[PDB]
Amino acid sequence: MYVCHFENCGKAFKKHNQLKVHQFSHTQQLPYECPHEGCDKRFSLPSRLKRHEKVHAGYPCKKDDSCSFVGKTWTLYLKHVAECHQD
RNA sequence: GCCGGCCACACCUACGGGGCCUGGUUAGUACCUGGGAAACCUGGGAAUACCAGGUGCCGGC
Ligand SMILES: [Mg+2]
Ligand SMILES: [Mg+2]
Ligand SMILES: [Mg+2]
Ligand SMILES: [Mg+2]
Ligand SMILES: [Zn+2]
Ligand SMILES: [Zn+2]
Ligand SMILES: [Zn+2]
């Protein structure tokens, strides 16, 4: 079991993630921080972070070998297909 | 509708779904950090698979 002692909170958690997450109430800082260089962004849960990292991740065009495009955002990857590959 | 913000719940589809997100389980496990003679303890912590629903909101002409 995982128990916090913030201020004798007591609260007992099964997984140490549930714990950390719970430190939002006490204090305030959003627990989950971002590892990418120069990205002062923080989040509430860990799932919400995993999804954010998909940003710094890429969005590579896999519509054909000849094409080796890599957009910076989903929107951009879409515009790419919107023009470069029609019909 | 166009644009922009967010960066797929936004996308594709033989229209059956696929993909993606979300919440449980796999799993506090496999596995690395490090302490230890060791039992264990400390801090991180998957993959894979499976169940349960959801599928674009905001701002400007
Ligand atoms: Mg940073
Ligand atoms: Mg748009
Ligand atoms: Mg441990
Ligand atoms: Mg509008
Ligand atoms: Zn607490
Ligand atoms: Zn970031
Ligand atoms: Zn392409």
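Just so you know, the numbers here start at 1 and follow the chain as drawn.
Going by what the header records, the deposited coordinates were determined by X-ray crystallography, 3.1 Å.
Note that Cβ sites are derived from N, Cα and C of the backbone, with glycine treated the same way.
These come from Swiss-Prot:
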- A:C9 to S (Swiss-Prot position 134): No effect (MUTAGEN)
- A:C61 to S (Swiss-Prot position 186): No effect (MUTAGEN)
Worksheet item: Name the residues of the same chain, 6+ apart in sequence, whose Cβ is under 8 Å from the Cβ of A:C61 (mutagenesis position)?
Response: A:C67, A:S68, A:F69, A:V70, A:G71, A:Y77, A:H80, A:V81, A:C84
Response to the item:
So A:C9 (mutagenesis position), by the Cβ count within 10 Å over all chains shown, scores 14
